[PDB]
Each structure stands twice: as structure tokens, then as C-alpha cells.
There are 2 protein chains.
Amino acid sequence: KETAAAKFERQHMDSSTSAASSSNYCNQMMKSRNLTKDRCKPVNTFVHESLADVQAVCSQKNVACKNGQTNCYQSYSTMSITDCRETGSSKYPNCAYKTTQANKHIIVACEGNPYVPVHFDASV
Amino acid sequence: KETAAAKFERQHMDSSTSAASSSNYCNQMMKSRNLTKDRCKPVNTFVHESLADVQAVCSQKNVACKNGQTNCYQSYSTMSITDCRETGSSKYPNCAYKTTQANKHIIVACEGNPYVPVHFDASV
């Protein structure tokens, strides 16, 4: 239904903020992006950069993905990212998360034509 | 026949060094730890802290693991870790790695009695 590119954007992009505002950012974002609909998605990272900057990563440092594929790319520059981790007290449907704000390099998996991110591998 | 805890130790503990020595660290360790044996393991993290300090994370902050279950723990403090990522040029049996040294929080999955790390979930 939803495009892989569109899926990465809904799950990992937040260009409208430069950073996680408060400690409640994850609680709010995990829910508005539908990642809490049938279960509490345990982990998720939001990137606070323009789409253009994120798409540009597909042409930066080529590295192996977690699974062995070689279409992974690491940003040369650090980016404003928000780490969301489900806490030990969260119970669906009251999904609860720990918000962690940081500047880190990102690793995404790119595919298609045009060549854009379709998968969030990791942040380092 | 290694236990899941012994496996964790071989793969992710580097108590003997306070930090990644140099840019060759990953090439050396991936090999000596047998992670380059039949194939190049694409990614891996070494923790540079005493085994005691890492086992202690199993009683620190409880978080959801990547798989959704809640036997993961996030260390209270940052720890010295080295990130090893297989580069695009790497070719078995001559595995090539990019070494990244950083001070980050670690998330491990815990199991057994005593309750010790058996899986490296991520660094944040």
C-alpha cells in the first residue's frame, strides 16, 4: 500500500523540529506516527533533518547493513536524532517510552530509483 | 560448546583496553575473536569495561529489547565502546572494518542465574 520511501518518512522523519522538545516527545511521536497501533513498537529513531539531507546519505559512506547487505550508508556528519526505547513499565495500549536526544551519524539502507533511504539501520 | 554468556564475552568484551587502539583495531579484534571465520560478520561492538561492570547492567534500567520483550537493560552511565562496521570494500577472507570509538549507554539482553548479559541490543 504505502511506498518503502513513504514508510521510512512516516516512521523516521521529523523535519518540523530541530530536536526532541520535552521528555514526552517519544510518547507523543510513537503514537502520532501510528507505531503504537496494535502493539508497542519497542524501539524507534526519529531524525530531525530535512528530507534532502537524509536522502543525501544514500551517496555518503558505504558500509555493510546489520543483515549483511551492502546497500547501507553512514552520514559523514552527525545529525540531530531522537532515540525512543520502550520502558519496562509500558503495557499496551499505554505504550511508554524513554526519550533520548543526541547528535549521531545515521546508517540507512537505500533502494530504488531514485535511490533513497527505505530502512533505518542504526545510529553511531 | 559455549554458553550464551561466554559467547557474549568473546564477541563484545574488551576489558584489556580502555579504548579502540587505532583504525586497525576492528580488523585485528574481529579476527582474533573468530568473527571472520567463515564469513565477515558485518557489525559488532566491543565494550571496554570490566566484566563486573557490564554484568551489573542487568540490574540497571529495564527497557524493551528490539524484539519487544522486557529482559533488556540500559546502563545508567556511558561506557567506552568501539563500533566495528564492515566496509564496502571488504572481501572474505580479508574482512575490512571501520573502527569508531565512543562513550555511550549500552543496552543488553539478560538471562539466567546469575542474571547476566547474553545479547548486545544496542548502544545509545
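All chain B residue numbers match Swiss-Prot; in order, they span 27-150.
Cβ atoms are placed via backbone N, Cα and C, with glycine included.
Around B:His38 (mutagenesis position), the C-beta neighbours below 8 angstroms that are at least 6 residues distant in the chain are B:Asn70, B:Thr71, B:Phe72, B:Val73, B:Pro143, B:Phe146. Residues or ranges marked as active site, proton acceptor in Swiss-Prot: B:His38.
Residues or ranges marked as active site, proton donor by Swiss-Prot: B:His145. For B:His145 (mutagenesis position), the same-chain residues that are 6 or more apart in sequence and have a Cβ closer than 8 Å to its Cβ are B:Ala30, B:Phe34, B:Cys91, B:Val134, B:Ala135.
In the three-state DSSP scheme, B:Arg111 (substrate binding site) falls into the strand class. Annotation comment: Swiss-Prot describes B:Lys33, B:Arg36, B:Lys67, B:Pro68, B:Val69, B:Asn70, B:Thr71, B:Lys92, B:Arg111 as substrate binding site.
The annotation that Swiss-Prot gives for the mutagenesis experiment B:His38 to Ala reads: Loss of activity.
Swiss-Prot gives this note for the published mutagenesis B:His145 to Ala: Loss of activity.
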**Message:** Please list, in sequence order, the residues in the chain of B:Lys33 (substrate binding site) that are at least six apart in sequence and whose C-beta is under 8 Å away from its C-beta.
**Reply:** B:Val144
**Complete:** Hits for chain A proximity (Cβ under 8 Å) within recorded positions B:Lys33, B:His38, B:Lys67, B:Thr71, B:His145 read none
